[PDB]
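A.B. asks: What follows is a structure written as structure tokens; I'll ask about it next.
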Amino acid sequence: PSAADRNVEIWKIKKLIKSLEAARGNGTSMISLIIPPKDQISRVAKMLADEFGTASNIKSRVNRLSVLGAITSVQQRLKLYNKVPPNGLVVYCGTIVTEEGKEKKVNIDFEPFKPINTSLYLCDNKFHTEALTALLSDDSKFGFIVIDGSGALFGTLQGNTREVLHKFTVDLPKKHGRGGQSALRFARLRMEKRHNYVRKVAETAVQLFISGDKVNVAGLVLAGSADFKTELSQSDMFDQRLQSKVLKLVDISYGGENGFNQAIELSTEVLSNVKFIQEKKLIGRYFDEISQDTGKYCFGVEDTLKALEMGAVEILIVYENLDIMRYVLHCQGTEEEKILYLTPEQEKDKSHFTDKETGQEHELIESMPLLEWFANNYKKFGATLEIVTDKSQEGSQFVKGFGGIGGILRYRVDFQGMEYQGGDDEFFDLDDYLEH
RNA sequence: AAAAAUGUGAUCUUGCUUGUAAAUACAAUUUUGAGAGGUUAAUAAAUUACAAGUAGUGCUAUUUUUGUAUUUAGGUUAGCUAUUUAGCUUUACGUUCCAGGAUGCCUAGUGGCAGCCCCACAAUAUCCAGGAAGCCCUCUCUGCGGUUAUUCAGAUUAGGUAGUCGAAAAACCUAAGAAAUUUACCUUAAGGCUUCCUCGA
């Protein structure tokens, strides 16, 4: 957990994904390997050796060469490291085709950030970036509490990554005491005392959840048996404003990386559901503002860039599937530089770059996507960047008018764009000139 | 050394046994491979002096004379072996090397030899046959050499895993196996397939 250092890793990952997708390999020449942490190398190596034997049996005399080369290449890199480093390793090997019929060979190994037990090895015509994108996802990990009579274990789950933080054990007074009699329910009193310790333990677990007056995980899930967790969940000290956040309580038996794991799996599907309703709560708030007719909320692709420059927008909303990117255009005269936002249809015809309705003359030299730009620069703007999907009806509503981007203002501002959107000076060509 | 003899009762000074004092090479060969603790154990003779007993002698014990001088010297501690002739150990009797002292006897001559104490006649037993080196067994180096946790990293294999071999090796040690190899098992998803009627200036 290091500031900015994590971001650098993210940068390399996104760059890698774009390059991996661009390159296409014929046949079975493309090999992708992901090695999880605390996973023995020898099992992996043996698996690679077994794969090598299979290729020989193929008898292709063409395909076999390509398959053997890929296998041998990955093995050489594997040989260099005696024991696997924490957070695992990712290795890509194979043969790819580049511009002008040139052959390009690739050997990349690096230490991935926070990927546990991916166990992915595939033979295919292209590299798989799905594991890489998991790291990139907006949600911030899952926090799990597994509670049992004989002990308590704490850990976190991110994507398909399993983490164990810390565990401890306490004991309830199990032996009643046949020989000594108090006869009166001193034991009940003892139980009551036990009850307070269970409460305190709850209180301590909660303390773990929040550090630095902040919460470690977006969602926290607790599990247990004999209703210790249900009781555990509702108490004044235990909630710490986090009680509302927890969705499912799951009854478990024989907990100890057994049955306890099952509780985690069911809770996660629901936790994803809370995000859907969390967005909905935002939505209800959004509609109330609409009723108000303040006009504080803005819309339009160009409006958002302008909104950030102003710095008046508290919340920035973007979609992963963004159909709008930033393109720089050269005038026929060559004396003037032009900036415009283009739809995928417009983006595809790079050489003409002309709108049918007006006959506009545009030439495209270099393009910079808006999604990557907004995420990198939101901090200087002061706005908060949030990512949402169009699955929700409200998301669809944004699509009909505003588009792939959304914006929220701290204070009511008229802004610029279409007349419904704001001021009439919707577009400008000033930015292109600075670059050139 | 041989001889008057009062004597001490005429007599002798005790080879014997008993108690006291001191002689009777070291090293090598074997044996622990070595150094070496256990050279473990056990337990050995004789010559001279004193007392007792007495085997001796009467304990103690005395005189004259003779003799340069009877001084000797040499050797024995001979053994074993063979029917006989004769052969023939530095003495082992764990193994092995080396003393050999006492008694008394034979060489004081005779034959050979210049001569002799030499060879023969060499001579009878004969106390100890002693001393020395060597610990059939315990620790160290480990003499068999081994025997090990293993890491390997390799070798060897078509290659893999194991074994074997090698290597870096935790450790341990132990009374000369005089040691031996055949070593396996694992994996191959589809492999490529045609013959019709000139007998052409």
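Numbers here mean position along the shown chain, with the first residue as 1.
Method of determination (from the header): electron microscopy, 9.0 Å.
Every residue, even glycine, has its Cβ placed from backbone N, Cα and C.
Pasting the relevant annotations from Swiss-Prot:
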- A:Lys59 to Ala or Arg (Swiss-Prot position 63): Loss of hydroxylation (MUTAGEN)
- A:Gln181 to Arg, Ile or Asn (Swiss-Prot position 185): Abolishes methylation by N6AMT1 (MUTAGEN)
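Tell me about the setting of these features in this model.
C.D. replies: Listed in sequence order, the residues of the same chain lying 6 or more apart from A:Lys59 (mutagenesis position) and placing their CB within less than 8 Å of its CB: none are present.
The Cβ of A:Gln181 (mutagenesis position) has 8 neighbouring Cβ atoms from other residues within 10 Å, across all protein chains displayed. A:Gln181 (mutagenesis position) falls outside any helix or strand according to DSSP and counts as coil.
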